Every structure is written in C-alpha cells, then in structure tokens.
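Undergrad: Please find one structure pasted underneath; my questions will follow.
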Amino acid sequence: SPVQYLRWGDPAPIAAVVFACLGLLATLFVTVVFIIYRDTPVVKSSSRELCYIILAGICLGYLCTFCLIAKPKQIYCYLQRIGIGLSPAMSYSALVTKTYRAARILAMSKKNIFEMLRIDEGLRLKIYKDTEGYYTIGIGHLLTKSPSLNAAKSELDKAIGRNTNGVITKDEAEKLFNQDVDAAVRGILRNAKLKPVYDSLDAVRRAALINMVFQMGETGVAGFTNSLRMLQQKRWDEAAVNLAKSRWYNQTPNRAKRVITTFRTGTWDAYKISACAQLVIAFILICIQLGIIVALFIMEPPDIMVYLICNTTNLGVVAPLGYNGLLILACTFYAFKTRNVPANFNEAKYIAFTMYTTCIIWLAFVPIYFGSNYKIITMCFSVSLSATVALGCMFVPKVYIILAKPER
Ligand SMILES: N#Cc1cc(Cl)cc(-c2cc(-c3ccc(F)cn3)ncn2)c1
Ligand SMILES: CCCCCCCC/C=C\CCCCCCCC(=O)O
C-alpha cells in the first residue's frame, strides 16, 4: 500500500499515484468535452480521430505508474514494457501524421504563389544579372554580390545540394523562391502600414499582396493607403475599382489586372495555376513499435526481479526509446516548419511548443534515468510529465476556448 510507505517515510509512491490520478481525471475531463462539443469549429476543423488516439496514449501514459507501482504479478511486467513503449508511440505517431499533413498543405500553398510569380514576373533556369549587375538566378533570387562568376556558382551549389554548373530546374528554382517569400513576409510584418492588412487577408489574397511587394517594394505598396484600408475592411469591389485608377495599373496593365482580380474573388481564377489514409499510417507506425516490443518479449522474457522490480535490461528500454525518439524528432521537424501557420486559432503554435519541451524532457531523461538509483520513481515522473505537457499545451488551450469563448 502506497500509504504505508508514506508513513514509513517514503512519499514517492503515493505522490506518483496522485499525479497519475489527477492526470487521468484531467484527460477524462478533456475527452468528454470533445465528445459533447464535437460539432464546434474549434474541434471540427482538426482531425478528430487522431485526437482520440493522442488522448488514449496520454491516458495509458498515466496508467503506467499503476504498473510501476503494483502488487508483484507477472503480467504487470508485461504491461510496463507495453505501456512505457506503446503509449508515446500512440500519441506521437498520430501527431506526426497531423504535422506532416500541415507541412504538405503549407508546401502546396508556397507552390501556388511560386506559379503566380513565374507567370507574372518570369523565371531563368541559368545565372543572369539584375539591373544592378549582381548575379541572379530563378525568380530574381540573388546569389552573391561578388563580381566573380565562380562565386555565384559556389553559392548556388550550397543552396541546391549538387553541382549545378549554373543551371537549375523549375523545382530547384522554387526552392530558392521559398526563401525569398519568407524574407518578404518578414519585411511586411516589420512594416506598420502593411502588417494590419496582411493579418486580415486569407491565404490567396496574401499572395496577391506579396506579389505587389515583389514588384514595387514595401515602400511602394504602402502608398496604396486607401486601397489597403478597403482590403482590410474586406471591401473587395471598392478596392478593385480603386486599384484600377493607379499609375501602377496603367504602367503594367496585363499583370495588375490579374493581381486585382485575385483581390476581388480571393481565388486563382486569373491564373491557370485523406482522413482514412492518416489513420492507416498512424496505425502502421504504432504496429512497428509493438513489433519491437513483442520481439524483445521473445529475446528477453520479462520476469519479476509497493515497488515492482522487473528484469527489463537496457536494450529492453533503449530500443523502444530510440524509436519513440524518431517519432518525436519527425514531429518537431514538421511542427517547426508549420509554426507560423494560423489555422485553428494558431493551433500550430501550441504543437511546436509542446515538441520543444518534449525533446528537452526526453533528451534530459537519458542521462538522468540510466544514472539513477531510483529508476521506477524516475520513470513514473518522466512519463507523467511527458503526458502532462502534451495534455496541457495542446488540449487545455482548446478546451478553454470552447468553454470561455463561445462567441469566438
Ligand atoms: N523509456 C522511457 C520514457 C521516457 C519518457 Cl521521458 C517518457 C515516456 C513515456 C511517455 C508517454 C506519453 C504518452 C502520451 C504523451 F502525449 C506523451 N508521453 N507514455 C509513456 N511513457 C517513456
Ligand atoms: C529529441 C527526440 C527524443 C530524444 C531522443 C531519445 C533518446 C534515445 C536515443 C538514444 C539514447 C542512447 C542510448 C541509451 C544509452 C544507454 C545508457 C546505458 O545503458 O548505460
């Protein structure tokens, strides 16, 4: 009994249980909330099946401490390894498919704007110079400012990843373009006259604004004071009429007509320009971890060595640890890539922060656990902390919005 050790002078096993109990309660609360309000846009706009898998993994996480703190039975040694191994694999491998999907969607977004300016501004598959004599390639992508033609080729090879000999492809030109877009977005957000407009527009209309920036510069776009106010107040027709009067429309009519049309409709008309699959992939990544766990059951049969000490060796811990490490690594990779994505009330900003801490917690875990003389309790807290972070940073903010902000 955990109370006995508490009265003998050891408050560790009673603390881990209470932690786990509060964890299960919090996960039970959050889960019921999503069941009731499944039709509310904050829950509907995200993958709901994946969340249930993430919530289940967190639940099993807290249940682990009941297997590390238990009566000495044989199957509890089995439940430990199955629990400490599969629980992270259920949450993280479901989260990676979610982040990967967010990464592909974002990549396809950068694909559209790339095609937009390929049509409006043009493209060169070999090295040239701008109006100021600096070496340039693709859609106006500056390579270097040295007169050396060799200097531009060296910078190009570092950016592409091969020996290009001054010649690239459309895809490789898009690679360089993605940088220039991100650089342009930075400037807009650091511009007081362009930032409020950019924040209000949808995905398509933001590309149109960037298009204007790539033609006239930030100082130039800020000149459209009235038209920018119209776009911000979502008065598209008036903005269009207003923009058709500018010197910009009259100096470059063909291109300006396409940019304006994009503002009007919010579509790509002026330019020629799976849920089930996610569950299967998530299921596959979880089965791989199970295969590792089952194989280690055969190689090294679990056996009993309040505290329940099992004969689980280092390899029995390291192998499922490393695989979970890969899942976490892939999650953080795509999460960082989509950190600024504002979908679902900036949902992606919360996922990135979780993976930042998760990486730290799991990295710090290795020297702490393997260097500990209190492994069971250290495992209990590590698991619950890992499960608490994913629960507190990803779900609690959405639960708060759904209960406190019914008008948002
Ligand atoms: N060896 C080892 C090891 C080390 C650490 Cl630091 C955490 C865990 C862990 C994490 C989760 C878990 C489950 C859901 C979630 F969202 C986060 N973590 N469940 C069980 N064990 C295992
Ligand atoms: C940031 C992603 C998550 C963190 C990565 C996970 C770390 C697991 C990978 C390798 C751990 C190193 C191998 C274990 C060291 C064995 C120590 C020992 O038994 O003496």
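Think of each number as a place in line: the chain as shown, counted from 1.
The header says X-ray crystallography, 2.6 Å.
Including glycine, each Cβ sits where the backbone N, Cα and C put it.
Take a look at what Swiss-Prot says about it:
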| type | residues | note |
| --- | --- | --- |
| MUTAGEN | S46 to A or K (Swiss-Prot position 613) | Increased constitutive signaling activity |
| MUTAGEN | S47 to D (Swiss-Prot position 614) | Decreased constitutive signaling activity |
| MUTAGEN | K98 to A (Swiss-Prot position 665) | Increased constitutive signaling activity |
| MUTAGEN | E347 to A (Swiss-Prot position 770) | Increased constitutive signaling activity |
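So that I understand the layout, could you describe where these features sit and how close they are to other parts?
TA: The Cβ of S46 (mutagenesis position) has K98, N344, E347 as same-chain neighbours under 8 Å, each 6 or more residues away in sequence.
Around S47 (mutagenesis position), taking its Cβ as the centre, 17 other Cβ atoms fall within 10 Å, counting all chains.
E347 (mutagenesis position) has a Cβ environment of 19 other Cβ atoms inside 10 Å.
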Undergrad: Report, as a whole number of Å, the distance between the Cα atoms of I273 and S274, which flank a stretch of 8 unmodelled residues in this deposited structure.
TA: 22
Undergrad: In which DSSP state, out of helix, strand and coil, do we find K98 (mutagenesis position)?
TA: helix
Undergrad: Counting every protein chain present, what is the number of Cβ atoms, excluding its own, within 10 Å of the Cβ of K98 (mutagenesis position)?
TA: 24
